[PDB]
Amino acid sequence: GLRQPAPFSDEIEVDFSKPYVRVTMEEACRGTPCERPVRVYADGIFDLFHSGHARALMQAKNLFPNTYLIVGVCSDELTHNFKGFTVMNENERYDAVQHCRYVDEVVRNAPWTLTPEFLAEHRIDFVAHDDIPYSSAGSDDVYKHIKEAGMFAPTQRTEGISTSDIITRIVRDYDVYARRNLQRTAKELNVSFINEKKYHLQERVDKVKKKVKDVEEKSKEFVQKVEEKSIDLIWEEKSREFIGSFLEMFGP
Amino acid sequence: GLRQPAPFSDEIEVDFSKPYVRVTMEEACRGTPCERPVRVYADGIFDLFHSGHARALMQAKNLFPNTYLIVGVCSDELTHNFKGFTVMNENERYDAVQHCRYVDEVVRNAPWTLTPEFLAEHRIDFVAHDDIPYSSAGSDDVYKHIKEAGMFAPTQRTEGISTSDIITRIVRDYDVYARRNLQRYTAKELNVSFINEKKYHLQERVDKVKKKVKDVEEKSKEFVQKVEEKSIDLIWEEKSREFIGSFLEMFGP
Amino acid sequence: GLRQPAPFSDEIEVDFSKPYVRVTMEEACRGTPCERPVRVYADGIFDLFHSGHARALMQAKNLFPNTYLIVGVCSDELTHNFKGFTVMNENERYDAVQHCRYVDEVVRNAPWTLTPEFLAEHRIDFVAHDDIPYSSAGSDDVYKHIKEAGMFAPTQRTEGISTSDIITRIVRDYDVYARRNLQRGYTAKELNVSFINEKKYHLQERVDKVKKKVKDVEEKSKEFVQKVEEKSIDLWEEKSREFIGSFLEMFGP
Amino acid sequence: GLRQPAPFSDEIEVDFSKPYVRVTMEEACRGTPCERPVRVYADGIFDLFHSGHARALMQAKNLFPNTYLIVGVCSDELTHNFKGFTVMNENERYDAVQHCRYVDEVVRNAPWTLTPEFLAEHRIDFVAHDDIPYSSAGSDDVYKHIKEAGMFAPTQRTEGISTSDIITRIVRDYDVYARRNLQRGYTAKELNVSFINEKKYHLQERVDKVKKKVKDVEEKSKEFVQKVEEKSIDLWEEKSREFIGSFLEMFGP
Ligand SMILES: C[N+](C)(C)CCOP(=O)([O-])OP(=O)(O)OC[C@H]1O[C@@H](n2ccc(N)nc2=O)[C@H](O)[C@@H]1O
Ligand SMILES: C[N+](C)(C)CCOP(=O)([O-])OP(=O)(O)OC[C@H]1O[C@@H](n2ccc(N)nc2=O)[C@H](O)[C@@H]1O
Ligand SMILES: C[N+](C)(C)CCOP(=O)([O-])OP(=O)(O)OC[C@H]1O[C@@H](n2ccc(N)nc2=O)[C@H](O)[C@@H]1O
Ligand SMILES: C[N+](C)(C)CCOP(=O)([O-])OP(=O)(O)OC[C@H]1O[C@@H](n2ccc(N)nc2=O)[C@H](O)[C@@H]1O
């Protein structure tokens, strides 16, 4: 078992009388001497440290028979820049990752993109992460070059677990709980009633409009009729009436 | 035959050393002595004097074997009062009736309603006219009392003839003739047609406008409804689902 | 007097064993022994039989001390042909003449021009008509040959009356009455149109009012919605700080 | 280092041919020969497993030179019952504890109170927890009997962290956000209502204008009609005096 936490990058003596030399998959998988383990670097936010992270690092720890696991954790600043908010700030996460079972070494304030000098500084043989492309601003995959170096080691993501999930359970519950403790009833009932009332009113208004339209149409029709009559008028008809009337003047 | 016209009432000597005595149907129909004829009175407007009148007076002249026919003709004034217009005034009608074949005597300016003193003055035995009730103002029949006296003698009206008819033929013809000589034209007709067309067009336009207005109103109503709906919606249950995901966008992809 | 109408020619018997022998102006004016009256012929349409006609016939009857008056009445066909229309129809005018006072005998269906044989069968001694030469057919006078025989007796037209006047009065009155009435109806139509326009304006007003009401309702609804929103908003901080704590109570202290 | 997770209790073999014999603070702190580590028990929900937990476990692991750390994780049922809810579910927390650095073995479905037999089967030498007396059930401390046995090893709570805080941050942020969003929508909603009201009024005005126009058109039409009527009326007297005469021409001169 292990009594003490994982050394931060800084705590350890490192020797430059030893040149930078990576191993290859073959002689790494044959497994390295105990003095010279294979050195692997996994990186990420590790916000709300959870099982997915942990067995990702387990996968990574197990890649080779003899392995030394260094884990880069990104700063709050960088993470808010390129990604979004952390619920837990960088220190909590450093502690968090420090406390993991498969972790030999923790690297604070780790870079979004990995550089030749980073890889040389920390003597990294391989880089463990999931094989999805990581698109962080300006790059479609920030692991592209490490993949190309033959350096990249893919891992598998746990399903059902993720920080987004852990956040969404809580938020989900609190939303309905809060909204529920708002309406706490008469008013709510009234509102429902009001909507119904409003609807009824709207219907009435529509009906009224329709009626008005009908009236207008009728008026138009009447006008048309009048016009027609006028046209017709414009003696043949009224002669029959003219004569009899004229002769009324002469008696019964 | 007869050379001279019928005496007006005035021209004749009349004697009051002879009391007023009417006869009755029986001894009148046995026929009277030549010195004492039966005396009968027929009356009316006699406007546009015609055959109906004439054989009415013939009927009347023939009522008894010996008969003297006096015919009352009403004045213009009275006739316009109680009846209507005459086309011919009273003098023309006096002449007219004077010239009839069966007429012995003419009575000018005769009364609408006959009075005891009229009947006594002119010594009238009987009064000849058609058996229709004559309704002249205030009375349902102005012959009622003469009918009751046993004095009345009915007559028959000729059919097809009457002053109204004689007037209506003329008026009928002149109406259509005149109206006909008015429209007398093609150009005018064309113009009228054009005007009508224009009117129709205008009407159509108006209708279209109305329709448009209606449509607008409908649209407005719809908008109002939508607004109401929105308000109702506003009045968390719906937008929570959207609130949460959005909230979690903040934490990354 | 005379109780009976005038015979027609065909109603009458005539002795032809009596040769046709006319009589002179002289020995006629000496007067004609009772059984040989002078026989005079007068002719015409007698349309709208009137007093001019009648007095013409009176002159005719009085031309001699003893005179027999035969009067020809021309047919509808002859008359429509050579003259013009008639408001009276030939039978009506036959009757008309029949009821005249100075007329002994009526001759139906009379000739437009008079012939030796016509004058023979009716044994006509003289002819009575006005002395204005009569132009119809191609004849510039149809009586000229009767003149030349010295068989003509002129008469005098009466004044202010003739069949045309009687027409003209009625005609006029009906022309002015018709036309007047024609205008009045148009005025009534104009009055109706006023009514219609006013009704349309009121309907428009009503519509406007309705629209206004609708608008008001909408406004009210909006206000209500706003109020609701406000209420919702209110429903939160203090009771929030209450909420969260309450919610964490459930998982423990 | 450590490539492998922590066993559970049931994953593990145990020799019961070895009787249950505890060890003193003293001879434990002298250090325990490799094959007999001291065995320490620490317990808890470990909901939202965090650094306070982990350091608690580190203390637990370091209580002696040679120490075996067994850690009980209470169930969802026990926990919901005697404590409150958990956002983490018992399997999740089993795993959580499994991945801790100082933890040799994990015990699933742990007791709320510890029993002689529980302490027997797991061969538990000591117990590591904070020294704040734990009040749940009716017990005002559930560790008191473990205290009295002298079997208790206190530990220290870390600072500024605990499962409740992690809740509270998110809670707060979402309260202010959700309320803030709701409020913006009310702000947006009011503006929308204003747009709706502005739309309503303009439209109404337009409608009114249209109506007015229609009315005007109608009026114009009426006027036109009137004019036409007038014209018609104008279109008779002179030609009247022409007419009547013309009409009397037909009956003769
Ligand atoms: C910024 N980079 C790209 C340099 C480092 C990667 O950044 P990231 O966002 O992948 O960090 P993260 O904390 O989300 O993921 C950390 C590691 O845990 C793994 N992981 C995460 C969640 C999960 N349910 N299963 C996992 O296996 C990821 O594959 C990743 O390899
Ligand atoms: C005023 N009165 C009642 C006193 C007299 C009658 O007035 P009147 O209107 O009957 O006079 P009139 O000139 O219309 O009718 C005169 C006479 O002719 C008769 N007559 C009239 C028209 C006709 N087609 N046939 C007729 O027999 C009527 O019966 C009446 O007897
Ligand atoms: C056709 N004829 C010649 C055979 C017959 C004469 O035809 P007419 O046109 O003279 O007939 P008419 O009805 O006009 O006239 C009939 C008679 O009435 C007389 N008459 C008519 C109107 C009047 N105002 N005065 C008259 O004296 C005429 O002299 C004529 O003798
Ligand atoms: C129910 N029991 C008594 C059987 C087990 C204890 O239950 P609990 O409520 O202490 O469990 P928990 O998850 O709250 O605490 C787990 C462990 O982490 C430690 N812990 C937790 C939070 C913190 N800020 N500091 C700590 O030292 C506690 O001392 C405890 O020993």
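To match Swiss-Prot, the residue numbers of chain D are left as they are there, and the shown ones run 40-274, 278-295.
Method reported for this entry: X-ray crystallography, 8.0 Å.
From the backbone N, Cα and C atoms, a Cβ is placed for every residue, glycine too.
As annotated by Swiss-Prot, CTP binding site applies to D:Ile84, D:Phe85, D:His92, D:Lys122, D:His168, D:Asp169, D:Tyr173, D:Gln195, D:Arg196, D:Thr197, D:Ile200. What Swiss-Prot lists as phosphocholine binding site is D:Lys122, D:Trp151, and the listing cites a large-scale study or a structure entry. In Swiss-Prot, a published mutagenesis experiment is listed as D:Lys122 to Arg, annotated Nearly abolishes enzyme activity. Decreases affinity for phosphocholine about 80-fold. According to Swiss-Prot, the mutagenesis experiment D:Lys122 to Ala carries the following note: Nearly abolishes enzyme activity. Decreases affinity for phosphocholine about 500-fold. Looking at Swiss-Prot, the entry for mutagenesis of D:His168 to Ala says: Strongly reduced catalytic activity. Annotation of the mutagenesis experiment D:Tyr173 to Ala in Swiss-Prot: Reduced catalytic activity. Reduces affinity for phosphocholine.
Features as recorded by Swiss-Prot, highlighted on the structure.
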residue  : record                      : DSSP (3 states)
D:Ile84  : CTP binding site            : coil
D:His92  : CTP binding site            : helix
D:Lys122 : mutagenesis position        : coil
D:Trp151 : phosphocholine binding site : coil
D:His168 : mutagenesis position        : strand
D:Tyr173 : mutagenesis position        : coil
D:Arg196 : CTP binding site            : coil
Listed recorded positions (D:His92, D:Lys122, D:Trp151, D:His168, D:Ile200) that sit near chain C [CB under 8 A]: D:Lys122
Local Cβ density at D:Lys122 (mutagenesis position) - other Cβ atoms counted within 10 Å: 17
Spatial reach required of the 3 unmodelled residues, as Cα distance in Å from D:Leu274 to D:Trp278: 6
Binding residues D:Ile84, D:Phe85, D:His92, D:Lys122, D:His168, D:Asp169, D:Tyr173, D:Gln195, D:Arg196, D:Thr197, D:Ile200 (CTP) - maximum C-alpha distance in whole Å: 21
Candidate recorded positions D:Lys122, D:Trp151, D:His168, D:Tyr173, pick with smallest Cα gap to D:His92 (CTP binding site): D:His168
Sparsest Cβ surroundings (other CB atoms within 10 Å) among the binding-site residues D:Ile84, D:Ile200: D:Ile200
Site with most surrounding Cβ atoms, counting all protein chains shown within 10 Å, from the recorded positions D:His92, D:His168, D:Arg196: D:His92
For D:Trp151 (phosphocholine binding site), the number of other Cβ atoms found within 10 Å of its own Cβ: 17
D:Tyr173 (mutagenesis position) versus recorded positions D:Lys122, D:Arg196, D:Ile200 - nearest by Cα: D:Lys122
Near chain A - the recorded positions D:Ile84, D:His92, D:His168, D:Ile200, filtered by Cβ distance under 8 Å: D:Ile200
Spatial separation of D:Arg196 (CTP binding site) from D:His168 (mutagenesis position) - C-alpha basis, Å: 9
D:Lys122 (mutagenesis position) versus D:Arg196 (CTP binding site) - Cα distance in angstrom: 18
Neighbouring C-beta atoms (10 Å sphere around the C-beta of D:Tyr173 (mutagenesis position)): 17
